[PDB]
Amino acid sequence: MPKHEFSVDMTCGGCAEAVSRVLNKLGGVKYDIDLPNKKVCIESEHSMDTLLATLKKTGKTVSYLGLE
Ligand SMILES: [Cu+]
């Protein structure tokens, strides 16, 4: 499917807010958000690639994990 975990840095909550403000702008995405483990579980018709170059605009320590 197009289920896409990214590990990120949100060592302060505002990074999750920022990430949301990023990804939301994409539109079709939805994304669950873990703060303590600093992760975004994105599930999106828009591919991991499309996600990457969007999520990248946060410029956190974003690292993409496997595709489900
Ligand atoms: Cu932060």
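According to its header, the structure was obtained by solution NMR.
For all residues, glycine too, the Cβ spot is worked out from N, Cα and C.
Annotated features, as they stand in Swiss-Prot:
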DOMAIN    1-63  domain 'HMA'
BINDING   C12, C15  Cu cation binding site
MUTAGEN   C15 to A  Impairs Cu(+)-bridged heterodimer formation with ATP7A
MUTAGEN   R21 to E  Has no overall effect on Cu(+)-bridged heterodimer formation with ATP7A
MUTAGEN   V22 to A  Has no overall effect on Cu(+)-bridged heterodimer formation with ATP7A
MUTAGEN   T58 to A  Has no overall effect on Cu(+)-bridged heterodimer formation with ATP7A
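Distribution of Swiss-Prot features across the structure.
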| residue | record | DSSP (3 states) |
| --- | --- | --- |
| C12 | Cu cation binding site | coil |
| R21 | mutagenesis position | helix |
| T58 | mutagenesis position | helix |
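Here the C-alpha separation of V22 (mutagenesis position) and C12 (Cu cation binding site) works out to 16 Å.
The Cβ neighbour count for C12 (Cu cation binding site), using a 10 Å radius and every protein chain shown, is 10.
Between the CA atoms of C15 (mutagenesis position) and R21 (mutagenesis position) there is a gap of 10 Å, rounded to the nearest whole number. Separation of the C-alpha atoms of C12 (Cu cation binding site) and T58 (mutagenesis position): 14 Å, rounded to the nearest whole number.
Among the mutagenesis positions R21, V22, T58, not one has its Cβ under 6 Å from an atom of ligand 1. The two recorded residues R21 (mutagenesis position) and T58 (mutagenesis position) have their Cα atoms spaced 9 Å from each other.
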